[PDB]
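Asker: Below is one structure. I have some questions about it.
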Amino acid sequence: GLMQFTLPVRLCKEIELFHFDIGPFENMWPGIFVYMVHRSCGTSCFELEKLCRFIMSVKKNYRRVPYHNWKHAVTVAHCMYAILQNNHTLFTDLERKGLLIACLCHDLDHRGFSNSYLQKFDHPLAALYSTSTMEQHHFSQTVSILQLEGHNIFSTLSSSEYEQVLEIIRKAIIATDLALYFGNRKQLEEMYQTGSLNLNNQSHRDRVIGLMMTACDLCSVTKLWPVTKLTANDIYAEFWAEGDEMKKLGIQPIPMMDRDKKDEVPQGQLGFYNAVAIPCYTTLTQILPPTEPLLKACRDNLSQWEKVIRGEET
Ligand SMILES: Cc1nc(C)n2nc(CCc3nc(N4CCCC4)nn3C)nc2c1C
Ligand SMILES: [Mg+2]
Ligand SMILES: [Zn+2]
């Protein structure tokens, strides 16, 4: 009850910044997450014994793939934590509680393959969930873990608060399907510019939380250049394994997934920073001004990729 989680001084200070890296020591990731729920939500948000058991069941249900792993989960929750702490008063007690859990859970039981590969392989999950295949699976895994005995961290919510938090988490996890991002951001763009955007409109909050989710999910483009560059190696290690598997099914993969196109990674990052990342953090900064450092960091990492193409490297 009187039990504060603390971190060493360099972490205590640097965790409050958008560009924090959670480091290579796996056994500290859970302490980092609990520290962020305590500071973001309060020490009374969750019963500690249930939270610890939930965290550890969540961890056990991430797989040892190069990118979509436990490290990605805690990285995406840390970005959400930075967004919530820099916009403290825009969000409900239920949103603060639900969104950090959403981020920890958002890639539960990922196998290192896109929705596309599931559909072309004809994986059972693709018959059960025709669109946002892995994302419906991720939410479904969250609900399973919440139903294990001693794991309902939401046990002290009312019946209707419980349904509202599970609904925030479901929409939050669905929005990490980058196929849904383009339309969501277009609509947020136009609503902000015509002045229609209204944070009391529940379906407007929905779109805004959806964009925050895309921002946190892509936050590897907002880190120090060495973290950005080394994560990109993990990201392509999955995409090229998928490409390999596509060729095994008799199908030319898209260039993004073809390891024969290593040479063009720099230009593919440019495309990605211009088509996805910059627009994402641009719209998020307009809507929530205190998230600007994500935009500025993204812009800095785009310059680093231009530098790689030009022969300077950094
Ligand atoms: C955080 C993050 N999240 C996602 C989903 N991605 N996706 C990428 C691939 C971008 C890409 N590469 C290529 N090819 C074309 C030929 C060689 C490379 N084309 N495109 C578009 N990078 C990221 C990052 C950094
Ligand atoms: Mg995902
Ligand atoms: Zn993700």
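Residue numbering for chain A follows Swiss-Prot; the residues present correspond to positions 724-1037, in that order.
Determined via X-ray crystallography, 2.3 Å.
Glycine too: its Cβ is placed from the backbone N, Cα and C atoms.
According to Swiss-Prot, the feature active site, proton donor maps to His791, an assignment based on similarity to another entry. The 3',5'-cyclic GMP binding site feature in Swiss-Prot is assigned to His791, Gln992; the stated evidence is experimental evidence. For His795, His829, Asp830, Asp940, the entry in Swiss-Prot reads divalent metal cation 1 binding site. Residues annotated as divalent metal cation 2 binding site in Swiss-Prot: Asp830. The mutagenesis experiment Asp830 to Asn is recorded by Swiss-Prot, whose note states: Reduces activity 1000-fold. One entry in Swiss-Prot concerns the mutagenesis experiment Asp830 to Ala. Its note says: Loss of activity and of zinc binding.
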Asker: Kindly point out which of the recorded positions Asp830, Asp940, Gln992 have a C-beta less than 6 Å from some atom of ligand 3.
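Answerer: The recorded positions passing the 6 Å Cβ test are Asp830, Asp940.
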Asker: Which of the recorded positions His791, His795, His829, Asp830, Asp940 have a Cβ less than 6 Å from any atom of ligand 1?
Answerer: none
Asker: From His795, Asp830, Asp940, which recorded positions have a C-beta atom under 6 Å away from some atom of ligand 2?
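Answerer: Passing the 6 Å Cβ check against ligand 2: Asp830.
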Asker: Which residues, same chain and not among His795, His829, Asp830, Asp940, have a CB within 8 angstroms of the centroid of the CB atoms at the recorded divalent metal cation 1 site?
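Answerer: Going along the sequence, the neighbours come out as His791, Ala796, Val799, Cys826, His833, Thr899, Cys939.
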Asker: Can you tell me how many other Cβ atoms are located within 10 Å of the Cβ belonging to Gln992 (3',5'-cyclic GMP binding site)?
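Answerer: A 10 Å sphere around the Cβ of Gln992 (3',5'-cyclic GMP binding site) contains 24 other Cβ atoms.
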Asker: By a simple count, how many Cβ atoms lie within 10 Å of the Cβ of the residue listed as 'active site, proton donor', its own Cβ left out?
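Answerer: Neighbour count, Cβ to Cβ under the 10 Å cut-off: 22.
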Asker: Would you find the one among the binding-site residues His795, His829 whose Cβ has the most company, meaning other Cβ atoms within 10 Å?
Answerer: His829
Asker: Mind checking which of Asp830, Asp940 has the fewest other CB atoms within 10 A of its CB? They're the recorded positions.
Answerer: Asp940
Asker: By the DSSP assignment reduced to helix, strand and coil, which category contains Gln992 (3',5'-cyclic GMP binding site)?
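Answerer: Where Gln992 (3',5'-cyclic GMP binding site) sits, the three-state DSSP reduction gives helix.
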